[PDB]
Number of protein chains: 2
Amino acid sequence: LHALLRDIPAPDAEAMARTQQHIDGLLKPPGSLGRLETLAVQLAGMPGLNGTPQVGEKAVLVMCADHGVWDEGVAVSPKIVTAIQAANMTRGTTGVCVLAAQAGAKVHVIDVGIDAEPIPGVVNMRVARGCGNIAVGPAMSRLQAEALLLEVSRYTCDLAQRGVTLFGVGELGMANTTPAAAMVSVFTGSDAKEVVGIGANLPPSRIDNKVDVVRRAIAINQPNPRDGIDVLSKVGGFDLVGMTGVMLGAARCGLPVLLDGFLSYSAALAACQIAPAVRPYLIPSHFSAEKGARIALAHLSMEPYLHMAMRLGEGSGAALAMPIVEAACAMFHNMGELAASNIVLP
Amino acid sequence: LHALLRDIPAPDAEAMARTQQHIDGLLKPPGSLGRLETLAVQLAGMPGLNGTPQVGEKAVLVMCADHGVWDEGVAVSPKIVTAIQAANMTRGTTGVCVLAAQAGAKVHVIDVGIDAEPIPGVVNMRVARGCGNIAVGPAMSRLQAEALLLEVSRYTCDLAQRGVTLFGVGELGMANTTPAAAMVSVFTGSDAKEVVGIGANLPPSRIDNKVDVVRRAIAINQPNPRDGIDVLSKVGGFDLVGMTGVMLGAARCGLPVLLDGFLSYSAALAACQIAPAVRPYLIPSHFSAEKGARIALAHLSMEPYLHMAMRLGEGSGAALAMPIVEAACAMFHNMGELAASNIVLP
Ligand SMILES: O=C(O)c1ccc[n+]([C@@H]2O[C@H](COP(=O)([O-])O)[C@@H](O)[C@H]2O)c1
Ligand SMILES: O=C(O)c1ccc[n+]([C@@H]2O[C@H](COP(=O)([O-])O)[C@@H](O)[C@H]2O)c1
Ligand SMILES: Cc1cc(N)c(N)cc1C
Ligand SMILES: Cc1cc(N)c(N)cc1C
């Protein structure tokens, strides 16, 4: 794991320089394509893409798991929905499945801790039947966190061998916006009230209880904000740990990762805390309607491309933004050049 | 033309109701897909789509024309770039061509007033070799404006016959952000300084001159803000008139139109002023980096889906958002239902 974090490659400034020069000479006013140009350059710096903005196979990894904190009354959805929905993921009827299909990406459903019997067709990496109730103690041990990080990381970079060049991350777990809020609060230094949202339609009246639970989880566990793994194991979850692992794996693989919503933001904060070298590989997708989204994105210093007021999770936003990443590549490779048209601009 | 505006159909509330009910029963927390759900319902109300959110063939109409106000030193790009770029549009090497190809849409290049010899492969609807310099008088006569509106409208709704269900609008004309700013100023009531931007990389030092020109154009022409056609003919342009015509044509055809950038916003203001019934058919794409974008979007009461800091024009943003429109349809048609999975939510 120390080896893993140690070998994360730095962006290729040489490739980025050639990219910028090429973009500037395209049939358009310099910089007129805004963030599309910026995105194209970023990709070019990623060693896994071979010095150029390109997109081969696409995959969305969905980490599924249950949370003990569900018993604290912080989620209105039945607990079994996690297992049921994970199963639907294999049938391609879920939101991320439909959106991924539109983007030509493949959805990988991974069980890292669902509290139910194993689901056929689902990748099995189950740590336990649900994580501990963070309200009264840790969600898991530090070893269980590190082990899962390692496992998911290898799985991710292994997919690279099969031709995957763009990753999307997502989750599925009833009550997971609670540990996510706790993590955001700890990494950010913001009060729980500022980060706790309604998750999956939590009634406004029950919001006060959710804030109390987050506070309790933090007071009891005393997670070290300077230790990302410590925070994840104490007030996080298996699904959140998995998302972090995907980010570390892609970074080590020198490939781009598309974040999704609020849950992915907390995992991204943890990842960047564990290994800053990961940041250059992160690509935002949309701006989650969850209350604590603005704060989480600010500390990540990211500005999403899409404002859809989405809050489904599953990696649905990640899939929706994949066409954008491909558009930056198309621009870079298919556009004509000013010089070829004898156009000279000041 | 009065017949045209008179026959614009109202949205189908019955179809929209069935749509909302169907979306609410999808395999996800009600409303969790945010603006995707809202978009899906909007499409369902459009009579041309036959009571359901669907997308058949896609087209982007690019209105090209030159402006006399160019001689006032408000644009840094050579005037011939309009003709040269219009030609490149036929070769598929321009920004909108590359982005449209990615979206599977066809680009229609239409010449409504380029100041150069006719370009082969370009649809000819030329009103004149460039419009009048709005700084010293009107850009065109009221009749020339009404005639072009009618011509473009018919062309647009005629494409519907060929299977087009989604339209994208765009333009090409050196110096056109000047008349666009003038129009936004008049329709909005905002001062020129608040709406004039740098267009295609206009040096910050030359911005003062551009503001003066806009003021002069308004003072001399005295356009009636309550008369959209009056405003277009006086301080608008052929390309701006064409964009307005596309919007009126699609609306009459009961079909959706994707706006592009700042130039499209001014055309949209004019269109909604001429016929309010057009508003329900307008779909925003991205948020233009042009200074007067926020104000124009506010009066249009629209919130773009994409924040790419783009300012190329051509309809490049419109093309970039087409996948989003298709995603709303995919969600609506391909997602599973809660009842089928025995999932019950409060
Ligand atoms: O991705 C987001 O921004 C997102 C925001 C709110 C809710 N969710 C989804 O809803 C679940 C978490 O909501 P909750 O109320 O059970 O804490 C989880 O399974 C996520 O997939 C996801
Ligand atoms: O669409 C926009 O928001 C947009 C914003 C700024 C500039 N443009 C493009 O640049 C041209 C107008 O810029 P300018 O400086 O000649 O007034 C015109 O041909 C447009 O296609 C387009
Ligand atoms: C200079 C220039 C300006 C614009 N507006 C466009 N579309 C293209 C080029 C090349
Ligand atoms: C209830 C519920 C919640 C979530 N978070 C998801 N993805 C799906 C469903 C059905």
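In chain B, numbers come from Swiss-Prot; the residues present are 4-349, in order.
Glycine is treated like the rest: Cβ placed from N, Cα and C.
Quoting Swiss-Prot on the mutagenesis of B:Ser80 to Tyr: Alters specificity to use phenolic compounds as substrate; when associated with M-88 and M-175. Here Swiss-Prot notes a mutagenesis experiment, B:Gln88 to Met, with the remark: Alters specificity to use phenolic compounds as substrate; when associated with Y-80 and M-175. According to Swiss-Prot, the feature substrate binding site maps to B:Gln88, an assignment based on a curator's inference. Under the heading of mutagenesis, Swiss-Prot lists B:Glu174 to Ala and annotates it as follows: Decreases specific activity for DMB and adenine about 20-fold. Decreases specific activity 1600- to 15000-fold; when associated with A-317. The nicotinate beta-D-ribonucleotide binding site annotation in Swiss-Prot covers B:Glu174, B:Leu175, B:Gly176, B:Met177, B:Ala178, B:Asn179, B:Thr180, B:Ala203, B:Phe265, B:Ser291, B:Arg314, B:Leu315 and rests on experimental evidence. For the mutagenesis result B:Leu175 to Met, the note given in Swiss-Prot is Alters specificity to use phenolic compounds as substrate; when associated with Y-80 and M-88. Here the residue is the original one, but Swiss-Prot notes a mutagenesis experiment at this spot, B:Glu317 to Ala: Decreases specific activity for DMB and adenine about 50-fold; crystals bind substrate less well. Decreases specific activity 1600- to 15000-fold; when associated with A-174.
For ligand 3, the recorded positions lying close by, meaning a CB under 6 A from one of its atoms, are B:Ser80, B:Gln88, B:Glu317; the full candidate list was B:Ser80, B:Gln88, B:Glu174, B:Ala178, B:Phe265, B:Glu317. Within the same chain, residues at least six positions away from B:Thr180 (nicotinate beta-D-ribonucleotide binding site) with a Cβ under 8 Å of its Cβ are B:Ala78, B:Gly200, B:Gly202, B:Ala203, B:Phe265, B:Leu266, B:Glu293. A distance below 8 A between C-beta atoms marks B:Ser80, B:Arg314 as the recorded positions from B:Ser80, B:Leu175, B:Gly176, B:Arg314 lying next to chain A. Rounded to a whole number, the C-alpha distance linking B:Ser80 (mutagenesis position) with B:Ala178 (nicotinate beta-D-ribonucleotide binding site) is 8 angstrom.
Sequence-distant contacts of B:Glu174 (mutagenesis position), defined by Cβ-Cβ distance under 8 angstroms and a gap of at least six in the same chain, are B:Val65, B:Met66, B:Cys67, B:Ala68, B:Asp242, B:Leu243, B:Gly245, B:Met246, B:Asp263, B:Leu266, B:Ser267, B:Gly316, B:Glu317, B:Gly318. Counting only residues at least six positions away in the same chain, the Cβ atoms of B:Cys67, B:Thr97, B:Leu175 sit under 8 Å from the Cβ of B:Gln88 (mutagenesis position). DSSP gives B:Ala178 (nicotinate beta-D-ribonucleotide binding site) a coil state; it is part of no helix or strand. Taking a C-beta cut-off of under 8 angstroms and a sequence separation of 6 or more, B:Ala178 (nicotinate beta-D-ribonucleotide binding site) has the following same-chain neighbours: B:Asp69, B:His70, B:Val72, B:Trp73, B:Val77, B:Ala78, B:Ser80, B:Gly202.
The DSSP secondary structure for B:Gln88 (mutagenesis position) is helix.
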